[PDB]
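Colleague: I am attaching a structure below and will ask some questions about it afterwards.
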2 protein chains.
Amino acid sequence: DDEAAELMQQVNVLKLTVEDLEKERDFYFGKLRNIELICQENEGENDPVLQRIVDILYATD
Amino acid sequence: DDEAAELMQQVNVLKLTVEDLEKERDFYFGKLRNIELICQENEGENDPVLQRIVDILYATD
């Protein structure tokens, strides 16, 4: 009685959590992609500020 | 036998998924915050390109 019900509730909770995180992850990622394009389109400016933004975008750690 | 075991496996899978998404969500979010600061520090430039980046950062949809 207990065990299966407890796990089913946990699954439901984790499913809602994953859905919210997925949407947030995609929302933020979308912004980064839009920003990456803006930087790319203006590479001809030789702007040090965009270089900083570019380096942030491509950083691994 | 089946039910409880099936749900326990699903929980384990969802836990791993949430952990990965959380780290990705935070990774991307961190970049956006760093970029927001770069834009803020250079607001005195009146640069239309940074205005575009700022508007992307603050967009809701």
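Note that chain B is numbered according to Swiss-Prot, with residues 190-250 shown in order.
Looking at the header, which is where the method is noted, we find X-ray crystallography, 1.8 Å.
Using N, Cα and C of the backbone, Cβ positions are placed for all residues, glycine too.
In Swiss-Prot, the entry for mutagenesis B:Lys220 to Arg states: Abolished acetylation by KAT2B/PCAF, impairing kinetochore-microtubule interactions during mitosis. The structure shown retains the original residue.
How buried are the listed features, and what sits near them?
Modeller: Cβ neighbour count for B:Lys220 (mutagenesis position): 20 (other Cβ atoms within 10 Å of its Cβ, all protein chains included). In three-state terms derived from DSSP, B:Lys220 (mutagenesis position) belongs to a helical segment.
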